[PDB]
Amino acid sequence: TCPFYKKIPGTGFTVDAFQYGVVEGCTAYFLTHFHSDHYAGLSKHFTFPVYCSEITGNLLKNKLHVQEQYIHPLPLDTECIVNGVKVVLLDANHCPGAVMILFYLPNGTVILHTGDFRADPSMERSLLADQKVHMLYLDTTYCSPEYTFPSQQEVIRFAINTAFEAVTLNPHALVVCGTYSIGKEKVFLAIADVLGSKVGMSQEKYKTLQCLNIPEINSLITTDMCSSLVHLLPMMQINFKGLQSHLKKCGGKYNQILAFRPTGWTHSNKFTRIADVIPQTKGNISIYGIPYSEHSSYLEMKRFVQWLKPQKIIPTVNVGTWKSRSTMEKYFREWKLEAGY
Ligand code: NI
């Protein structure tokens, strides 16, 4: 059964609600982005209208085989009427094709559903500038002040400089980057660009990337692993055993691996600066965990919410324990008392 924080009152709509069967009263199912916890349940047998971005619709059609007649892509930053209700899709600064959804209810209420997002001051100059928001369905993944991490730009600077130094010292070093979902493509694209290489990967991952509308992508990626000195591998293989096994397969072309694991936050963020990050090393293999986040830090989340000034907040992450719920509610009240709304 579909939980309350996935339902939009006064409409026939749900958000990210595909794992509950036929939801009673739902006339249109919105999908914010192509991550498995959110799409859980979609397939070629789905026969209701799905509303989403262009990029998410390319992924539904090619990767899950949802039929075309049930895919309804909407352009971003554009007022659209869906089943008699005005909606707008906004870029969520999460993975490719991820949106937030503004719903203008028939009674005058305005609701913002963030989906998953990484808040940014640039959102303060979107179509959100123009009207009041009564209710905020908020991605609370990192809603506690311990959750700090650097900008995406600092993280990429670190990765490019680390990879270029290692391969210039040793032209026989291979770089490997882990992945298990869409998102974080800048990590492997930026490293391949500095090295003058295409990125090599499996046919299954190439297919996924080909759905993303990335400019000049045919110039950046390949399935010919032999031509490439940046390889993508499943995240599960980014360990000393999996990397050893991969280096054997490369036919003595290489004698060293440098590997990257983009994680979200890890407790090593509470002590160490990005500049000071060091790898784990065994022999000729070194693994870096890099804190490349596609979710808001605590401070980015707090700034956005204090700017938006919603009348009510409904968390969509960390909802399963009383302790998490009580912690999140305390921060929401602090924010409101400090800013005066
Ligand atoms: Ni996500």
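Following Swiss-Prot, chain A shows residues 700-1040, kept in their order.
Header lists the method as X-ray crystallography, 1.3 Å.
The backbone N, Cα and C atoms fix where each Cβ goes, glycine too.
These features come from Swiss-Prot:
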MUTAGEN   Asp838 to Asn  Impaired nuclear focus formation, reduced interaction with PIAS and increased sensitivity to cisplatin
MUTAGEN   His994 to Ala  Impaired nuclear focus formation, reduced interaction with PIAS and increased sensitivity to cisplatin
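Annotated pair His994 (mutagenesis position) and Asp838 (mutagenesis position), C-alpha to C-alpha distance, rounded: 8 Å. Annotation for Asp838 (mutagenesis position): spatial neighbours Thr813, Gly814, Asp815, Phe816, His994, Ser995, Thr1015, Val1016, criterion Cβ-Cβ under 8 Å with sequence separation of six or more. Its own atom aside, the Cβ of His994 (mutagenesis position) has 22 Cβ atoms within 10 angstroms in the protein chains shown.
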